[PDB]
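Engineer: Attaching a single structure in structure tokens format; questions to follow.
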Amino acid sequence: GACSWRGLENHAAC
Amino acid sequence: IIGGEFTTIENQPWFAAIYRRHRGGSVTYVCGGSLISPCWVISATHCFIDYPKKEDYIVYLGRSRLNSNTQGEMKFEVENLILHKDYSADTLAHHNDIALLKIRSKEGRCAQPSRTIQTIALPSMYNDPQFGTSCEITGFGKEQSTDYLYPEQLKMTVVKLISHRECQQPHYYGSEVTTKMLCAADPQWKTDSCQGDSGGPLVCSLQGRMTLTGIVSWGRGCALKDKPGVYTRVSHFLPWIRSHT
């Protein structure tokens, strides 16, 4: 998923 | 870092390890960064956008391991956290994915250079290496896309710069990639940056000097065919960097 990618580190939705 | 090799901070002494305090006191790794002057670390806005409060962050220099101290390391608070005003993101691409952290210790000091702590040179404006140039990437990011944990030991690998023209191909990223981004990948797609490597350095030798050419920004999965790592193109942000530092 997107939460496992570069770009979404330290994101509330992940 | 998918594939590549384990390393220590002496091989990438500008590497900054950025963590966040919680919320009841646990501390977790956020992203990499690069020391560009004693008081300034450069990283990616996306690492901080959701939690922009400077007080939440801790930065370490001279650190070779994720959860254990390294001899010679220095720990810093974030005096200022400067995100790029023009930042934007879609499902994939992050535009203007660049951030500056002004670092200061509890005792009020910036970094003291040593064998484990050194600055990295910024490139000259609009000056990048040619496509196919081998560059290094460093970080504490996942070793496999499916991994739950980050590696305890710092890693690095080599990736080759891809042209804007090749990267904008539909099978690659199409319009998602802008001229302020740089693509880089392995010819066999077998090694790459991955989650947790964001904000870290893409270092290239330019005019005989190790230079901060890119900052790990985004990509679809990791070490995935036709899906390069995408890096903020540091040579297109020199006015922004100079002004904000």
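Numbering, chain B: per Swiss-Prot, residues 179-423 in sequence.
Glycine is no exception: its Cβ is also placed from the backbone N, Cα and C atoms.
Annotated active site, charge relay system per Swiss-Prot: B:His224, B:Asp275, B:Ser376, in sequence order. B:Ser323 to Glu appears in Swiss-Prot as a mutagenesis experiment; the accompanying note says: Abolishes phosphorylation, proadhesive function and ability to induce chemotactic response; when associated with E-158.
Describe the structural context of each listed feature in the structure shown, including burial, neighbouring residues and relevant distances.
Structural biologist: Neighbour list (B:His224 (active site, charge relay system), Cβ cut-off 8 Å, at least 6 residues apart, same chain): B:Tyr265, B:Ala267, B:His272, B:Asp275, B:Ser376, B:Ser395, B:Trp396.
All chains included, 31 other C-beta atoms sit within 10 angstroms of the C-beta of B:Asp275 (active site, charge relay system).
Listed in sequence order, the residues of the same chain lying 6 or more apart from B:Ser323 (mutagenesis position) and placing their CB within less than 8 Å of its CB are B:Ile180, B:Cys372, B:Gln373, B:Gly399, B:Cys400, B:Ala401, B:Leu402. Taken residue by residue with DSSP, B:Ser323 (mutagenesis position) is part of neither helix nor strand, so it is coil.
Secondary structure at B:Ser376 (active site, charge relay system), taken from DSSP and collapsed to helix, strand or coil, is coil.
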